Amino acid sequence: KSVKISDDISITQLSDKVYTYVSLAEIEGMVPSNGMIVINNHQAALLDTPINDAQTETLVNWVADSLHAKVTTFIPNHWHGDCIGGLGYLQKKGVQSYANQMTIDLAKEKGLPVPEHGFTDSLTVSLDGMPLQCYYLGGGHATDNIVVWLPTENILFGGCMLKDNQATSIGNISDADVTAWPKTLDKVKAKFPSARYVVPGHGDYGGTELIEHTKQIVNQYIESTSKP
Ligand code: NA
Ligand SMILES: [Zn+2]
Ligand SMILES: [Zn+2]
């Protein structure tokens, strides 16, 4: 069950070392965004930030205050605001960051906060011993979207390329590679058959059924804009 905190943020524990959060933010709509907190030896990795510095700060102070862990590491799913909206603040805090080189390039060109270390295929970051396996498997929701796998926990943060089970629509495709998306999802499904929890960019987490569900939405979209 979730524990609600300030700045419209709630957090759920999935394992002794892994938590997933939902931060609600107002858009153009009060939209919910997801991220993860991974903790090992009182050090924490933040996977995606809430949309702004303020919510990010509240979240980071809570991890320090209640989870007794210092956020030292950060990894965003892609360049959108629900992934790097609070990166400015993380950098002032001195947090170390890793991201798809594509994400770094898009962030730079757009004048957005820029992650430090860039990878192009796979990267395994050791959070003082606990592995965070990041993978770029192709474009989808965003051209630079990655996924983060926690092998010791069997938990996958698929990010925005994955939709929750109650979703019916494709959503914002302004930055998507629509035809690559189903292919990226097949790769993700083939690579992480053991996933216990699969967390999407928005909505409720579930299991590997979200991958196939998301593939149906995307393929349905492609089918519906093909026709005469
Ligand atoms: Na997010
Ligand atoms: Zn996005
Ligand atoms: Zn998103």
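Here chain A follows Swiss-Prot for its numbers: 20-47, 50-249, in order, are the residues you see.
Method on record in the header is X-ray crystallography, 1.9 Å.
Every residue gets a Cβ built from N, Cα and C, even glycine.
For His99 (Zn(2+) 1 binding site), applying a Cβ distance below 8 Å and a minimum sequence separation of six or more within one chain yields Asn121, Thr124, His162, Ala163, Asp165, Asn166, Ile167, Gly180, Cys181, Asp196. Taken from Swiss-Prot, the feature Zn(2+) 1 binding site covers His99, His101, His162, and the record attributes it to experimental evidence.
Non-local neighbourhood of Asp103 (Zn(2+) 2 binding site): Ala44, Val52, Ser54, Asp69, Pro71, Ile72, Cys181, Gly222, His223, each in the same chain, at least six residues away, with C-beta under 8 Å from its C-beta. The Zn(2+) 2 binding site annotation in Swiss-Prot covers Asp103, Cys181, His223 and is backed by experimental evidence.
Taking a C-beta cut-off of under 8 Å and a sequence gap of six or more, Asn193 (substrate binding site) has these contacts in its own chain: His162. Sequence annotations record features per position, and here Swiss-Prot assigns substrate binding site to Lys184, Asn193 based on experimental evidence.
Looking at Swiss-Prot, you'll find the mutagenesis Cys181 to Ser noted as follows: The overall structure of the mutant is the same as that of the wild-type, however the site of the second zinc ion is unoccupied.
Counting 2 residues missing between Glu47 and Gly50, the deposited model places the Cα atoms of those two residues 6 Å apart. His162 (Zn(2+) 1 binding site): 29 other CB atoms within 10 A of its CB, across all protein chains. Cβ proximity to the Zn(2+) 2 site centre (mean Cβ of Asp103, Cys181, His223, cutoff 8 Å) flags the following additional same-chain residues: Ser54, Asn55, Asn98, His101, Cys104, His162, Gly180, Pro221, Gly222.
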